[PDB]
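Report on the structure given below.
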Amino acid sequence: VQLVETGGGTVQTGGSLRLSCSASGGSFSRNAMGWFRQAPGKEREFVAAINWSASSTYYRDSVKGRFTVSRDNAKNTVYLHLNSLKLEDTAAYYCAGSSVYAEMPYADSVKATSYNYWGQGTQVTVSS
Amino acid sequence: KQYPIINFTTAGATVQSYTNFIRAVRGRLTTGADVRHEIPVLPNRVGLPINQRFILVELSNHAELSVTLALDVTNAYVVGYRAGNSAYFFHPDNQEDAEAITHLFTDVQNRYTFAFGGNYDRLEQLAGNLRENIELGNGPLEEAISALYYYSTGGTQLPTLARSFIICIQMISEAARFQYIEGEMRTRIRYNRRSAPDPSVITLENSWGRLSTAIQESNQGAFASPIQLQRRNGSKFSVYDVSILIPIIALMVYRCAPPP
């Protein structure tokens, strides 16, 4: 299965944007999805993860209660809703699914090692 | 206490204890007390309490590797397993099932759910081989375990992991579903051989849910419609009646309620 990401661009402090990733074909909707980001010269970070159902969501501590990850298996897209944007959140955001697992323990869900396919990394910048 | 545990090991090779084991399993799978033409029907999934819905089959190696397996007492099919502190479940193709499997290995640490189900044609891919070409008997059963146990550690590839799945199911589930297929395993053992299954079996496996249906909806045992299976010669032929299958089939998935 192949992934395509949408959204991302110029935003200003305290604003909102919604990233989405549409999967065409493959096992999507039987697959766990997860969002990762990296700023230049900064560490790669876990952002959010969601399972097949999806009844289980995990969020990076800094984004807890700010970002919400959603998915529509009927529309074959997974959503990352970014609210209340801090400057901290400027980065390229990547979406990755795992065709092996519909769900993971979160030790594996937090690592990018556990995901076998990715999108193209739509860019997100936060101004102020 | 938790779900029942039927214990078995590939160390003691006694071809009796294997039987005592498959009979232990069948004993837990149903109570009997519902039998259609001498063939017991598995408990109806509707109304069945989750605390009553699963069975645990623990399996030991000669390398002394223990892996616990969970079966659905309605279909006698493997829903997932436990090796070490990690637990892996097949994809719960409906909502109600998803809920139920969470009652399994609650005290396990890492709970995984595969994106795939446990049905043959699916595992026949990942394994890369097919049931027809995949080896069975007590030989593959020692290695099928060392695969599963070592999967949690990422020391077993998925292809050999689905391959290891295909070996287990047939040698437990289908063995308990069929007296015929059960006996076929003792054979490979008593002389200590190992080999692949014949059309006699495979056609039985594919047909089990079919037969259960045909038998319970039969008029006085007479199938409303015939069903084609094969023998080792590969030759096809049809069954019009429940009779032949009594020495063959052990348990039936609940299909309907009993007639007069």
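Throughout, chain B uses Swiss-Prot numbering, with the displayed residues spanning 39-298 in order.
The way this entry was determined, per its header, is X-ray crystallography, 2.3 Å.
Each residue, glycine too, has its Cβ placed from N, Cα and C.
Cβ environment of B:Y115 (active site): B:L109, B:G156, B:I207, B:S211 lie under 8 Å away, each six or more residues apart in the same chain. If you look up Swiss-Prot, you'll see B:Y115 (among others) marked as active site, on the strength of similarity to another entry.
Look at B:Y158 (active site): DSSP puts it in a helix. What Swiss-Prot records for B:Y158 (among others) is active site, and it gives similarity to another entry as the kind of evidence.
Residues annotated as active site in Swiss-Prot: B:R215 (among others). Under the three-state DSSP scheme, B:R215 (active site) falls in the helix class.
Residues or ranges marked as AMP binding site by Swiss-Prot on the basis of experimental evidence: B:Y115, B:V116, B:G156, B:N157, B:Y158.
Swiss-Prot gives this note for the published mutagenesis B:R83 to A: No effect on the toxic activity but suppresses the vascular leak syndrome. Same-chain residues at least 6 positions away in sequence with a Cβ under 8 Å from that of B:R83 (mutagenesis position) are, in sequence order, B:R91, B:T112, B:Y292.
Mutagenesis annotation in Swiss-Prot: B:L109 to A or M, described as No effect on the toxic activity or the vascular leak syndrome; the structure shown retains the original residue. According to its DSSP assignment, B:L109 (mutagenesis position) is in a strand. Take the CB of B:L109 (mutagenesis position) and look out to 10 A: across all protein chains shown you find 25 other CB atoms.
Counting Cβ atoms from all protein chains shown, B:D110 (mutagenesis position) has 22 others lying within 10 Å of its own Cβ. B:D110 to A, E or N appears in Swiss-Prot as a published mutagenesis result, with the remark: Suppresses the toxic activity.
The local packing around B:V111 (mutagenesis position), expressed as other Cβ atoms within 10 Å of its Cβ over all shown chains, amounts to 20. One mutagenesis experiment named in Swiss-Prot is B:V111 to A or M, and its note says No effect on the toxic activity or the vascular leak syndrome.
What Swiss-Prot says about the mutagenesis result for B:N132 to A is this: No effect on the toxic activity but Suppresses the vascular leak syndrome. Cβ contacts within 10 Å of B:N132 (mutagenesis position), excluding its own Cβ and spanning all protein chains shown: 8. Following the DSSP three-state reduction, the secondary structure of B:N132 (mutagenesis position) is coil.
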Give me the CA-CA distance between B:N157 (AMP binding site) and B:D110 (mutagenesis position), in Å, as a whole number. 14
In the three-state scheme derived from DSSP, which category covers B:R83 (mutagenesis position)? coil
How far is it from B:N132 (mutagenesis position) to B:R215 (active site), counting Cα to Cα, in Å? 23
Taking the Cα atoms as reference points, how far is B:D110 (mutagenesis position) from B:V116 (AMP binding site) in Å? 6
